[PDB]
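Each remark here refers to the structure printed beneath this line.
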Protein chains: 2
Amino acid sequence: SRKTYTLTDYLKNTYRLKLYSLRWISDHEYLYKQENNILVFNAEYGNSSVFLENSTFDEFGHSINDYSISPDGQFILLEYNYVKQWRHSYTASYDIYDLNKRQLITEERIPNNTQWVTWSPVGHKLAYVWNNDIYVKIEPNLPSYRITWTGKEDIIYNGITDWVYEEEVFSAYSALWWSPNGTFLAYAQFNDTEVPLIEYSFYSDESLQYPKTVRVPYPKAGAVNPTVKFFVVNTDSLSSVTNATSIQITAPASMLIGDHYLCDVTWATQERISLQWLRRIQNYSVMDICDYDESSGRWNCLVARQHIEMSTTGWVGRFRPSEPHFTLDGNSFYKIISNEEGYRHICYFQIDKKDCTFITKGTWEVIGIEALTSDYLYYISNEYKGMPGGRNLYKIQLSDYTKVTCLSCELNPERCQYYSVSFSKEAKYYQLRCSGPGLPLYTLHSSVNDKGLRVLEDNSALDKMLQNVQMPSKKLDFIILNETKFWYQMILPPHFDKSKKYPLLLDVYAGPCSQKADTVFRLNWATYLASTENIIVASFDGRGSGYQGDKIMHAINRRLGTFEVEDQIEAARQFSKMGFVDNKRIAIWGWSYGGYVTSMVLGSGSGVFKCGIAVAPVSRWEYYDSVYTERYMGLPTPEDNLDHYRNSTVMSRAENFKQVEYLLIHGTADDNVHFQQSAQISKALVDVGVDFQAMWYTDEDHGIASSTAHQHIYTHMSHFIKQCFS
Amino acid sequence: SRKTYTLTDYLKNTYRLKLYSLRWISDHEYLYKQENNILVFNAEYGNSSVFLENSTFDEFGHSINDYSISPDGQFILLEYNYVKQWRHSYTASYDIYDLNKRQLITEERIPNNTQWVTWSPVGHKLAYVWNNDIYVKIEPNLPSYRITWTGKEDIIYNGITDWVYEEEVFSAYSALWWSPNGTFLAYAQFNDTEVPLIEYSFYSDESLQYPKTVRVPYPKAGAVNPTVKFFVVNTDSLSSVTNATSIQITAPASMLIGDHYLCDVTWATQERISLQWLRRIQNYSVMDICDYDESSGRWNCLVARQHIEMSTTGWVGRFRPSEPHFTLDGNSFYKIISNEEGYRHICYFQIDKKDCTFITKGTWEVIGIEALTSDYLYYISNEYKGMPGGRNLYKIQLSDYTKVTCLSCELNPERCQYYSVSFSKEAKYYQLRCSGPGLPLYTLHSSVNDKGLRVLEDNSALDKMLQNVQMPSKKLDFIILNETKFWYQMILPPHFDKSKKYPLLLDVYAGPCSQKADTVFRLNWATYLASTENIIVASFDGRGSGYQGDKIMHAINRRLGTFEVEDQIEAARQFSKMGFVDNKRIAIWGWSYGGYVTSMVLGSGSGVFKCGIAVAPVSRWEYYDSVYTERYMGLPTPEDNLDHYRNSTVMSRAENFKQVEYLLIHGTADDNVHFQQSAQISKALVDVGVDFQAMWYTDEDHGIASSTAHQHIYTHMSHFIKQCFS
Ligand SMILES: N[C@H]1CC(C(=O)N2CCn3c(nnc3C(F)(F)F)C2)=CC[C@@H]1c1cc(F)c(F)cc1F
């Protein structure tokens, strides 16, 4: 009876998940924006007042993109004229509304085209970056102070990241860090002077007569990297009869010997800052811990508080060296590091001792450290049930490591096997956010005894709409390959039957530290293919996968495009023998790294796959950026790893494409995986006489995410898959 | 039973057309460039001797791309290291070989990366262009004199054209004209200082890490044009210690009041040179006739000797004003101009006499003047049988316009209705090149009494091969659209049967002066479509068509993308009324101007067409170059023709594409019709929710002519057309 989950449902978002996005302002209260207005909720009893009315900015005269209330509660920052840049960066215009005098501030305002804005963490100081320089407002209405004067477009970046650091190291545009009480402002400076430029056409609106050339400083594998410097400025000190002084913190020597990155900054106290540096050979990271010296106004990083973190089987950290969490007095800290067995667990450090003590252990991993009190450390792990694709909140007693309590495992085990958390200021309360296998569910809790205070959002409205429709189901399980287990998921059509022979789509990513087999509830394209088209959508986590230990994660070290593509092939082979797959109708698709894998798979001449789709794929590693590629690949020199760089290209496997149907898709303004990469694929297929299907997206980037390009691409891909199977 | 003409046959060139390319070297002899060696032939008796053996340069140590013999017979120029630039331009290395001494010359060689090289018309003087400057060698082994010192890559060009003059005015890279006895060298200089640059990516070999951005000075419609200068130098008066003096010929008055072009130079005598200038509004041209003055050493162009050639209905010339052919004494000349009836005919001028006397007339046109003796003018025209798509050689007695003899009409009216010609130096002999409707035939004739000396090539080998294969036929005919007759041709499958119903593919160009209905014999993609797939391939010469008078050709003046697109629709409509077309299977395809028209038709909302293919289309006129675009459109200003520039875009019709299957193909390295143009089409189609097929060809240009790309594009188009008609 009734109906399915359609393409148009997915593209028109007819079945929306409800969220409960909150913002902790104190230990006791939080804000809760809506489609209208901003409320302040008391966490204990759940009573609310209106923080400010939805109508307040009717005659503002600009579409407001986001809000930001000063930790003070005294000012609201209004973001508008939002213009997207890279994955994290953008520029916008800013106004400040003064909640005491209920008037907009009109004097000395933050200039348009501003790159980043941040409140100090306690009162209402402001720091913004505009034209690659740093400015500080001590009051919102007063003239700002110039911290920095050397900023130059595409050359010098103060307090913001360049392209590569944005994407690959900080996962943010922001490169500044206030001290806890706002006294100091730490910031990084990047220098792109020597970095070569990727150049591509941007066509813009029809009315643009000549295409423009976008040029961005982008170091491909083995090219010249940006260099970096670090500074701390005192924001109380700033008079303005002269340059307020940035004090550089350099080094350390083991890093200054050659090429290096700044990979983490984390304040420890009002007067102690930590920095992690990482070698270009992403093998070796050093953490420095630096104290403010009242007797000179300098910062001293006592070697002795230096901590060295390294790996002999791979790279350091999941994507980068993990961040420390400091005990209040700042004399000790906790960070997730790799076990002796290769499993990631929490290690406890004294700042001036080199040996840490592991406080958790076992054949599972700590995903993240979430909060720290005097008595407890709260963390997320995939321990429960030994399933690497589930997430739960635990606490551990600082007094005694033997005593660990799961806080989410038991709350609703059939609906909720994947959690994230959001603690109030001193961790007096926390909000749990369950994201599957059932419908997302949000709850409030008080830490004193972990009492569930109330349900915030249960998605009941969505629940009701979904049973007028034949939804698919999700199977999360594993298989065993030469000893080890490897998990997979499958999105099964309604009314599944293990006797019938369904067509199967292998949905792939398979990047280092990837996980495609999890318990998250998703409403996506795969949901349509299963629900309406009766295709099984499968994903497999094989060698190179994450959150299961380095033995599995580091198996592709120096060797991208080997085991992880293999295991995807083997996975399919294993999938068809399961008896409900039509081994004549097996397809495969990937975006990004997944695009690459798909391409490498469809090019292996295994005969297992009939067709496939690669969307913005990498095609050879030398085309991709230094930080990501070299992490896993080393340098493309004959001395280091050049031979494997040359053996792991898509185009070298052009001939085997004669045996499959292939669709190749790429946005023309892709700053990330440049259109170059697909341009070289097509050329090699052409040069060898292989027919294939193609589609460019003009002025689209790696996301292919504008409203119309998103619709068009999934439409086009659906047609291709249906045709390949029907 | 027995084979058809297949796609492989077309792609692998199984059925080859033999040619007979000869190169005259006197009034009496030609060279016959074999794959082996070069023979010299006596045109009277047909006997030959070896000119040089295949193994003469066996150990030159380089592949030889082309040869060129001094009018002397004493020196061969050898072209090697050929590197293509645009449609005509290239660089090469040159060596000179002494024919008498049978020796290479090793001293003072022409440099590598030479842009253009030309012998003088009588002796063995050389003029070459290297790094944008002109040099002259009186003798192959003597140092060059540098004529010019201003050359600058992309800015000043002496003796060679820039992008737009190469493609749109001169149809060559060469911009230098020796006087008849080699005494004077005349040349143009182009300045592109202010010409905006088109930029695009060139990907190159896999091994190139970062794409290069190719940039070329290219004026789009309404942009700053190159400015031009003309100079004459006496090549008998150069001193090797003193700079050569160039004498400028400026103006004229009617041109200098605005932007203008130089569109023709033709020497009249040893001391009289003719120049035609064209205003940027290509309505108005002026011929200057300039005399050397011995006393002053200058050139004087007498207003009184200048001839105006203008148009009230359109532009001047078919593409450009025609070239004059001067009488012996240089005091009169013949050139083709438009009638009072708007028909192109040969007019006889006296140099100081403003009015000319037409020497031909009627409802047909002279295509070109081929040779002028003191006695006769030999021209090609389409008079015979009133067929605009046919070509014959005529001679007209200069003392009596009554006596016009067709030299080709009657030779073989069954096989040969399309002729071109190659005269020996004083027109003592001529080769006739018949190109259809039967197989190409090449014959030699003597002018004295128009005797048919002998058959040179009759393609009998091809003939024997084609009887074992089901070949399509060809109909050439006309329909009537209110009063006027309009010609079409159809490529008809073998065993064509008017009672059956075939799918139709409209093959379109339909540019200003285009001719797609003719009698030429061709073995192409259409041959396969008809022969193997049973598809009728039709082409129609509608409004804007050439060779039928201005009433038809000027119908689209200032109005591109109207009548020519409408008539293409009318044509398909009329082919269905004929009874043998399935009107559920009508398609349209075109390259270049044909791409624009195809695209404009598909987006017309007429519903006649199920599908179509656009290869490298223009999409809006502001994107195309000034010289071609403005000739037909005027300037894109409110004061001139902006509204229609804006009304005739492909992207404003995107909505109407919901009704068609569309295929969009473009080379990424297209210098001519920029990828931009298709980039904007697909963007508009995505914005409106229309699914369609696309294909880019990396590093391919407007020709998409490299061996592998050619095979790939036609394979891809074939599948698409097969899918549409299945
Ligand atoms: N440029 C890379 C950035 C990146 C990263 O550093 N991430 C994100 C994913 N990520 C991170 N931390 N934690 C988590 C998550 F939890 F999601 F696993 C940081 C991951 C993969 C990105 C990538 C790789 C690739 F091969 C492409 F072709 C394209 C592309 F965007």
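Chain A is numbered as in Swiss-Prot, which gives 39-764 for the residues shown.
Cβ coordinates are placed from backbone N, Cα and C, and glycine is handled just like the others.
Per Swiss-Prot, active site, charge relay system is recorded for A:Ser630 (among others), and the stated evidence type is sequence analysis. Counting every protein chain shown, 19 other Cβ atoms lie within 10 Å of the Cβ of A:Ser630 (active site, charge relay system). According to DSSP, A:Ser630 (active site, charge relay system) sits in a coil region rather than a helix or strand.
Within 10 Å of the Cβ of A:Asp708 (active site, charge relay system) there are 22 other Cβ atoms, across all protein chains. Residues or ranges marked as active site, charge relay system in Swiss-Prot: A:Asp708 (among others).
The active site, charge relay system feature in Swiss-Prot is assigned to A:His740 (among others). Counting every protein chain shown, the number of other Cβ atoms lying within 10 Å of the Cβ of A:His740 (active site, charge relay system) is 20.
In Swiss-Prot, the entry for mutagenesis A:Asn85 to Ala states: Does not inhibit dipeptidyl peptidase activity, interaction with ADA and homodimer formation. The structure shown retains the original residue. Around A:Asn85 (mutagenesis position), the same-chain residues at least 6 positions away in sequence with a Cβ under 8 Å from its Cβ are A:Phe79.
In the three-state DSSP scheme, A:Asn92 (mutagenesis position) falls into the coil class. The 10 Å shell around the Cβ of A:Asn92 (mutagenesis position) contains 13 further Cβ atoms across the protein chains shown. Recorded in Swiss-Prot as a mutagenesis result, A:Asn92 to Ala carries the remark: Does not inhibit dipeptidyl peptidase activity, interaction with ADA and homodimer formation.
The Cβ of A:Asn150 (mutagenesis position) has 12 other Cβ atoms within 10 Å, all protein chains considered. Secondary structure from DSSP puts A:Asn150 (mutagenesis position) in coil. A mutagenesis experiment is reported in Swiss-Prot for this position, A:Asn150 to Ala, and the note states: Does not inhibit dipeptidyl peptidase activity, interaction with ADA and homodimer formation.
Following the DSSP three-state reduction, the secondary structure of A:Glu205 (mutagenesis position) is helix. Applying an 8 A CB threshold to same-chain residues 6+ apart, the list for A:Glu205 (mutagenesis position) reads A:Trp124, A:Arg125, A:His126, A:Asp663, A:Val665, A:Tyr666, A:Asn710. Quoted from Swiss-Prot for the published mutagenesis A:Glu205 to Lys: Inhibits dipeptidyl peptidase activity.
According to Swiss-Prot, the mutagenesis experiment A:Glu206 to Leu carries this note: Inhibits dipeptidyl peptidase activity. Note: A:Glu206 (mutagenesis position) has non-local neighbours A:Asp663, A:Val665, A:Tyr666, i.e. same-chain residues 6+ apart with C-beta under 8 A of its own C-beta.
For A:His750 (mutagenesis position), the same-chain residues that are 6 or more apart in sequence and have a Cβ closer than 8 Å to its Cβ are A:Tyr735. Under mutagenesis, Swiss-Prot gives A:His750 to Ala with this note: Inhibits weakly homodimerization and dipeptidyl peptidase activity.
Looking at Swiss-Prot, the entry for mutagenesis of A:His750 to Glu says: Inhibits strongly homodimerization, dipeptidyl peptidase activity, interaction with CARD11 and T-cell costimulation activity.
Proximity to ligand 1 at the level of Cβ atoms, with a cut-off under 6 angstroms, picks out A:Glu205, A:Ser630 from the recorded positions A:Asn85, A:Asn92, A:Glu205, A:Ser630. Using a 10 Å Cα-Cα cut-off around A:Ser630 (active site, charge relay system), the recorded positions A:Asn92, A:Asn150, A:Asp708, A:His740 reduce to A:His740. Cα-Cα distances to A:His740 (active site, charge relay system) place A:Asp708 within 10 Å, out of the recorded positions A:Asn92, A:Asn150, A:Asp708. Note: none of the recorded positions A:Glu206, A:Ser630, A:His740 has a C-beta at a distance under 8 Å from a chain B C-beta.
For the pair A:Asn92 (mutagenesis position) and A:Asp708 (active site, charge relay system), the C-alpha distance works out to 38 angstrom. A:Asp708 (active site, charge relay system) sits 26 Å from A:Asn150 (mutagenesis position), counting Cα to Cα. In this structure, A:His750 (mutagenesis position) is part of a helix by DSSP.
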